[PDB]
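Here is the structure we will look at.
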Amino acid sequence: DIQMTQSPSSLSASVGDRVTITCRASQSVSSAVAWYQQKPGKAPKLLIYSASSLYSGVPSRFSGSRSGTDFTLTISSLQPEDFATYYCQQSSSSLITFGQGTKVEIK
Amino acid sequence: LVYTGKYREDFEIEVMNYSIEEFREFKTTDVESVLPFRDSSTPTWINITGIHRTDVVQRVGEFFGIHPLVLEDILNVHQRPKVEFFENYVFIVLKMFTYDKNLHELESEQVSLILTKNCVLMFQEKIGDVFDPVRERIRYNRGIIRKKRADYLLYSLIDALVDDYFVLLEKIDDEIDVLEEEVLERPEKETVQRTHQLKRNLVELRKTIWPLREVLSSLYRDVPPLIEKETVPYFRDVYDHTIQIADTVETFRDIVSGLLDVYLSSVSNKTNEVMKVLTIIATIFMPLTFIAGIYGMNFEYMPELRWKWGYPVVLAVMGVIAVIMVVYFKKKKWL
Amino acid sequence: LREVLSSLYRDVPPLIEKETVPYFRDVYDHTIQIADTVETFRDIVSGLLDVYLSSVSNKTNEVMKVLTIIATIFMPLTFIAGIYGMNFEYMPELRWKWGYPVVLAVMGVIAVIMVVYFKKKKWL
Amino acid sequence: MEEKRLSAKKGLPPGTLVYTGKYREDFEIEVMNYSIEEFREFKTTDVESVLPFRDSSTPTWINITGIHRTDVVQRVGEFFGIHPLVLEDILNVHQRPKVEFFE
Amino acid sequence: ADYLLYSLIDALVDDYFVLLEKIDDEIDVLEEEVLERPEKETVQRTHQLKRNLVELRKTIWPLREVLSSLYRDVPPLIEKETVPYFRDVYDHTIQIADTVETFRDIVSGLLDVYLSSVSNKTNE
Amino acid sequence: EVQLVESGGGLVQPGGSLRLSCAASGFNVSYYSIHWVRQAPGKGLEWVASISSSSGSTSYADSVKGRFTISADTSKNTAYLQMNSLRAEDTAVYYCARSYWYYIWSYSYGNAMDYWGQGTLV
Ligand SMILES: [Mg+2]
């Protein structure tokens, strides 16, 4: 079990501003880190895989980065269609794990 | 024979006899306990932690009919991994690896493997092992480890070792990522030192991995009688894993070399900056020194003695000299 | 060598029976591998020569840094001591009562200012 | 030197073909069946629309763009008799140019 | 279809010629910059060009081997009437490899010229 | 075109057994790995198990391993998850996901869940 620690637990932001999340790996996950979004009552959608590769069909405002075992998800400018819970997933091992999520609420 | 290893702290012998019906393990500090296992039909694993005691290893080797050249290779540590094929045994030389953070240094522990009949012999230079997973596999009857002979035990040891090579690779990967960020962000002395150390570590890791690949190729291709035909594909899989490790090592080495030479490019501009600084201070303060030394003579008759308001005049001359020297620069942005 | 082995397995003279040529093809492949590893070595050695030049330049950089540190900290701050060595009678402040804190304190503060300035992008 | 065989990858299940590159945006199949007198063009996304071109008596040029979809690579290779190691070579883009002759 | 494989490989090699002329233009602009204005980023550019040329060589040499094998090993899928065309492509590969080596030489010279200019400034 | 549909979820007595079905469309299960990820109400996502139908390689979450068993058949093009000896903590919205493998280095591979089902509560 490789635990991914994701902060902040809940975030509030204004539309059009810059928002960032951080996911910290407990172990050495090479680069197999994916970010998902899940609006309530809906299935998750893949946004970024390989910690910096943007999924096809996802807006370019979403960006991912890695600094060692520290992975950050950033949105250049929020939009009304951009308030949901965000999850970081590691897939270095066969027993893949998720974070605990991060809510983004309009301010 | 002589022992040339750094570690001499502890000596301890663990033996594990495993069979289909039942298994037996018995840790000890003596030697004669492991001797009767030379006649045991069931597979048994002899793990002599502590190779400094040359007497015990010589006794074990003599009781097992092994050549003294194998003994002097086992006690020797500073050699690349290598494999020997003989009519009654196979000799495997392998290296462990330890990595620690906050100080990037690689520690290599020389471990040698002797396989004969239904036993496997190993010689650890220092306490601290790789082979826990095969230990819980044998103890708790996991997989097909206990339904096979000692060739499968050799396979288990070798692929456990390559698995921790994979772990070493992931640690090195994290270090390379952070070092790339550091170099591209702000380079200084410790970044260059870390880059050189990482290059040296990758050199050592490459020089270790390639002979291991050769060893695995020999194991699954020479097909000696000591290894059954059913056991070949497992060694083939380990060989493929070694190929993976070698390819990753080469990629990491190229990345580190690029990081090093991109920094080493820019020495001359730093030279120009330092020498421009030296020149501006020297050119400012030598004419000033001459001015302040000419009036420092202790001659009996001195013209400025009759002169009035000498200090404002001389300091104004010196200040305007400094100003004209300063404005003499900045023509091509010296400062 | 690549040319000779290619000729051996492609021209196939009567002296070489047809069942021997696959082996010659194999050693031809080995020669291709050797010809790649060579000139991989050549690229490496050219890089080594450039690295040699850069490292000699870096050592000269370190020497210049040391000398620049000492020259910058000492030329003007021995100038300040050499100024009042001039033998002037008109100015009466040197004869005014003092325990001589002023010049030494100015030297100390200027030297420490230069040191803390050189802490940034440290040349030491 | 050695008989051809699928290699074993530590982090993957044994029978796995993985696209090694980094492009995952485009996928299309384009065919130009041509002869001395008549030629035909059609781009498509259905892979079964191009398989019956294996047995054409005239030259045909199937152009699969986008190999991140290992589905189409594997299906075409299985239908056309291409060995799995050749499919692994196709999907592996971290490679050098090479030519291999089969029966 | 063998002539179709010919057509595709020939188009590839023609685009290779286009790539090398573009690299020639880049060498021209980099040489002008390094002769006139020797900045620090220009040497980043020179090292990028050197690495690109090394990649080009490591690509073009196996391509030359592929074309030679297609010309000389003549598999039974080529009908033996399209072989001289493959020979023409092989000659084109020879030319491209030669040009790549010569460009490598030019870039190696450019780095030295940059060092010369910087040493001239330091000399002043 | 490609879509995953899961079923078989509902009420069940604790300690009993249940089975969930995942129907494939637009893709072949034999070429992909199928994962089950559950999300209990008020909490976040939790991976449960996975299978690769081409070889039968299977992994289970440590907190789930031992009682659940995931299987698939290319003939029916469906993935199955057998839920044995259910406990009070196993109630959640269970999801079906298709994934692909991507390349990082020669030694490390990744795994991204590109297409998801819709969820069946248990
Ligand atoms: Mg005096």
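Chain B is numbered as in Swiss-Prot; shown residues: 17-351, in order.
Header entry for method reads electron microscopy, 3.0 Å.
Just so it is clear, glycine is given a Cβ too, placed from its N, Cα and C backbone atoms.
The Cβ of B:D89 (mutagenesis position) has B:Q95, B:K98, B:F107, B:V109, B:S128 as same-chain neighbours under 8 Å, each 6 or more residues away in sequence. Quoted from Swiss-Prot for the published mutagenesis B:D89 to F or K: Decreases ion transport.
Here the residue is the original one, while Swiss-Prot reports the published mutagenesis B:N288 to L with the comment Abolishes Co(2+) uptake. In this chain, no residue six or more apart from B:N288 (mutagenesis position) has a CB-CB distance below 8 Å.
Looking at Swiss-Prot, you'll find the mutagenesis B:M291 to A noted as follows: No effect on ion transport. All chains included, 18 other C-beta atoms sit within 10 angstroms of the C-beta of B:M291 (mutagenesis position).
Swiss-Prot lists B:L294 to A or V among its mutagenesis entries, and the accompanying note reads: Increases ion transport by suppression of an obstruction in the transmembrane ion permeation pathway. A 10 Å cutoff on Cβ-Cβ distances gives B:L294 (mutagenesis position) a total of 18 other Cβ atoms nearby, all chains included.
Here Swiss-Prot notes a mutagenesis experiment, B:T295 to S, with the remark: No significant decrease of Co(2+) uptake, but abolishes selectivity for Co(2+). If you take the C-beta of B:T295 (mutagenesis position) and look for same-chain residues 6 or more apart in sequence within under 8 angstroms, you find B:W350.
In the three-state DSSP scheme, B:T305 (mutagenesis position) falls into the helix class. Sequence-distant neighbours of B:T305 (mutagenesis position) (same chain, six or more apart, CB under 8 Å from its CB) are absent. Quoted from Swiss-Prot, the note attached to the mutagenesis of B:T305 to L states: Abolishes Co(2+) uptake.
If you take the C-beta of B:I310 (mutagenesis position) and look for same-chain residues 6 or more apart in sequence within under 8 angstroms, you find none. Quoting Swiss-Prot on the mutagenesis of B:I310 to A: Increases ion transport.
For the published mutagenesis B:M313 to C, I, L or V, Swiss-Prot gives the following note: Abolishes pentamerization. Abolishes ion transport. Sequence-distant neighbours of B:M313 (mutagenesis position) (same chain, 6+ apart, CB under 8 A from its CB) do not exist here.
Annotation of the mutagenesis experiment B:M318 to I, L or V in Swiss-Prot: No effect on pentamerization. Decreases ion transport. A C-beta separation below 8 Å, combined with a sequence spacing of at least six in one chain, links B:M318 (mutagenesis position) to none of the other residues. DSSP assigns B:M318 (mutagenesis position) to coil, not to a helix or a strand.
For the mutagenesis of B:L321 to I, Swiss-Prot gives this note: No effect on pentamerization. Decreases ion transport. The structure shown keeps the original residue. Here the Cβ of B:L321 (mutagenesis position) has 12 other Cβ atoms within 10 Å, regardless of which shown protein chain they belong to.
The note that Swiss-Prot attaches to the published mutagenesis B:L321 to V is: No effect on pentamerization. No effect on ion transport.
Take the CB of B:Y327 (mutagenesis position) and look out to 10 A: across all protein chains shown you find 14 other CB atoms. Looking at Swiss-Prot, you'll find the mutagenesis B:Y327 to W noted as follows: Abolishes pentamerization. Mildly decreases ion transport.
Listed in Swiss-Prot is the mutagenesis experiment B:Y327 to F, annotated as follows: No effect on pentamerization. Increases ion transport.
Checking the mutagenesis positions B:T295, B:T305, B:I310, B:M313, B:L321, B:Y327 for a CB within less than 6 Å of any atom of ligand 1 leaves no residue at all. Note: the CA-CA distance between B:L294 (mutagenesis position) and B:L321 (mutagenesis position) rounds to 36 Å. The two recorded residues, B:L321 (mutagenesis position) and B:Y327 (mutagenesis position), show a Cα separation of 11 Å. Proximity to chain E (CB-CB distance below 8 Å) holds for none of the mutagenesis positions B:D89, B:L294, B:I310, B:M318, B:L321. With respect to their backbone Cα atoms, B:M291 (mutagenesis position) and B:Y327 (mutagenesis position) stand 33 Å from each other. B:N288 (mutagenesis position) falls within a helix when secondary structure is assigned with DSSP. Taking 8 Å as the upper bound (exclusive) on CB-CB distance to chain C, the mutagenesis positions B:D89, B:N288, B:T295 give none.
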